[PDB]
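Peer 1: Pasting a structure below so you can have a look.
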Amino acid sequence: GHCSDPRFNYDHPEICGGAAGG
């Protein structure tokens with residue numbers, strides 16, 4: 001999803017997991 005965001009990755013590590021496609 002919005003994994004391109006530096007905050008979003010930290011804010012929601014479970015949603016992104018390890019891919020920008022989240």
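Easy rule for this one: first residue shown is 1, then count along the chain.
Quick reminder: no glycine exception, Cβ is built from N, Cα and C everywhere.
Take a look at what Swiss-Prot says about it:
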- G1 to K (Swiss-Prot position 50): In non-hydroxylated and non-gamma-carboxylated analog; no change in potency of inhibition of rat alpha-9-alpha-10/CHRNA9-CHRNA10 nAChR. Decrease in potency of inhibition of HVA calcium channels in rat/mouse DRG neurons (MUTAGEN)
- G1 to A or D (Swiss-Prot position 50): In non-hydroxylated and non-gamma-carboxylated analog; no change in potency of inhibition of rat alpha-9-alpha-10/CHRNA9-CHRNA10 nAChR. No change in potency of inhibition of HVA calcium channels in rat/mouse DRG neurons (MUTAGEN)
- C3 to S (Swiss-Prot position 52): In [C3S]Vc1.1(1-8); shows similar potency of inhibition of HVA calcium currents. Shows 95% inhibition of human alpha-7/CHRNA7, but no inhibition of human alpha-9-alpha-10/CHRNA9-CHRNA10 AChR; when associated with 58-N--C-65 DEL (MUTAGEN)
- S4 to A (Swiss-Prot position 53): In non-hydroxylated and non-gamma-carboxylated analog; 2.5-fold decrease in potency of inhibition of rat alpha-9-alpha-10/CHRNA9-CHRNA10 nAChR. Decrease in potency of inhibition of HVA calcium channels in rat/mouse DRG neurons (MUTAGEN)
- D5 to A or K (Swiss-Prot position 54): In non-hydroxylated and non-gamma-carboxylated analog; almost complete loss of potency of inhibition of rat alpha-9-alpha-10/CHRNA9-CHRNA10 nAChR. Decrease in potency of inhibition of HVA calcium channels in rat/mouse DRG neurons (MUTAGEN)
- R7 to A, D or K (Swiss-Prot position 56): In non-hydroxylated and non-gamma-carboxylated analog; almost complete loss of potency of inhibition of rat alpha-9-alpha-10/CHRNA9-CHRNA10 nAChR. Decrease in potency of inhibition of HVA calcium channels in rat/mouse DRG neurons (MUTAGEN)
- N9 to D (Swiss-Prot position 58): In non-hydroxylated and non-gamma-carboxylated analog; no change in potency of inhibition of rat alpha-9-alpha-10/CHRNA9-CHRNA10 nAChR. No change in potency of inhibition of HVA calcium channels in rat/mouse DRG neurons (MUTAGEN)
- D11 to K (Swiss-Prot position 60): In non-hydroxylated and non-gamma-carboxylated analog; 5-fold decrease in potency of inhibition of rat alpha-9-alpha-10/CHRNA9-CHRNA10 nAChR. No change in potency of inhibition of HVA calcium channels in rat/mouse DRG neurons (MUTAGEN)
- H12 to A (Swiss-Prot position 61): In non-hydroxylated and non-gamma-carboxylated analog; 10-fold decrease in potency of inhibition of rat alpha-9-alpha-10/CHRNA9-CHRNA10 nAChR. Decrease in potency of inhibition of HVA calcium channels in rat/mouse DRG neurons (MUTAGEN)
- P13 to D or K (Swiss-Prot position 62): In non-hydroxylated and non-gamma-carboxylated analog; complete loss of potency of inhibition of rat alpha-9-alpha-10/CHRNA9-CHRNA10 nAChR. Decrease in potency of inhibition of HVA calcium channels in rat/mouse DRG neurons (MUTAGEN)
- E14 to K (Swiss-Prot position 63): In non-hydroxylated and non-gamma-carboxylated analog; about 3-fold decrease in potency of inhibition of rat alpha-9-alpha-10/CHRNA9-CHRNA10 nAChR. Decrease in potency of inhibition of HVA calcium channels in rat/mouse DRG neurons (MUTAGEN)
- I15 to A (Swiss-Prot position 64): In non-hydroxylated and non-gamma-carboxylated analog; 5-fold decrease in potency of inhibition of rat alpha-9-alpha-10/CHRNA9-CHRNA10 nAChR. No change in potency of inhibition of HVA calcium channels in rat/mouse DRG neurons (MUTAGEN)
- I15 to K (Swiss-Prot position 64): In non-hydroxylated and non-gamma-carboxylated analog; 2.5-fold decrease in potency of inhibition of rat alpha-9-alpha-10/CHRNA9-CHRNA10 nAChR. Decrease in potency of inhibition of HVA calcium channels in rat/mouse DRG neurons (MUTAGEN)
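Would you situate these features in the structure and describe their surroundings?
Peer 2: In three-state terms derived from DSSP, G1 (mutagenesis position) belongs to neither a helical nor a strand segment and is classed as coil. All protein chains included, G1 (mutagenesis position) registers 12 other Cβ atoms within 10 Å of its own Cβ.
Listed in sequence order, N9, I15, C16, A19, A20, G21, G22 are the same-chain residues six or more apart from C3 (mutagenesis position) with CB atoms under 8 A from its CB.
In sequence order, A20 are the residues of the chain that are 6 or more apart from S4 (mutagenesis position) and have a CB within less than 8 Å of its CB.
Applying an 8 A CB threshold to same-chain residues 6 or more apart, the list for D5 (mutagenesis position) is empty.
When Cβ atoms from all protein chains are considered, those within 10 Å of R7 (mutagenesis position) total 8, not counting its own.
Around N9 (mutagenesis position), taking its Cβ as the centre, 17 other Cβ atoms fall within 10 Å, counting all chains. Mapped onto three states, the DSSP output places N9 (mutagenesis position) in helix.
Neighbour list (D11 (mutagenesis position), Cβ cut-off 8 Å, at least 6 residues apart, same chain): empty.
Long-range C-beta contacts of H12 (mutagenesis position), restricted to its own chain and to partners at least six residues apart, with a cutoff below 8 Å, are absent.
Cβ-based neighbour count (10 Å, all protein chains) for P13 (mutagenesis position) stands at 12.
According to DSSP, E14 (mutagenesis position) sits within a helical segment.
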Peer 1: Of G1, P13, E14, which is closest to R7 (mutagenesis position) if I measure between C-alpha atoms? They're all mutagenesis positions.
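Peer 2: That would be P13, the closest of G1, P13, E14 to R7 (mutagenesis position).
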Peer 1: In angstrom units, rounded to an integer, how far apart are the Cα atoms of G1 (mutagenesis position) and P13 (mutagenesis position)?
Peer 2: 11
Peer 1: Across all chains shown, how many C-beta atoms besides its own are within 10 angstroms of the C-beta of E14 (mutagenesis position)?
Peer 2: 6
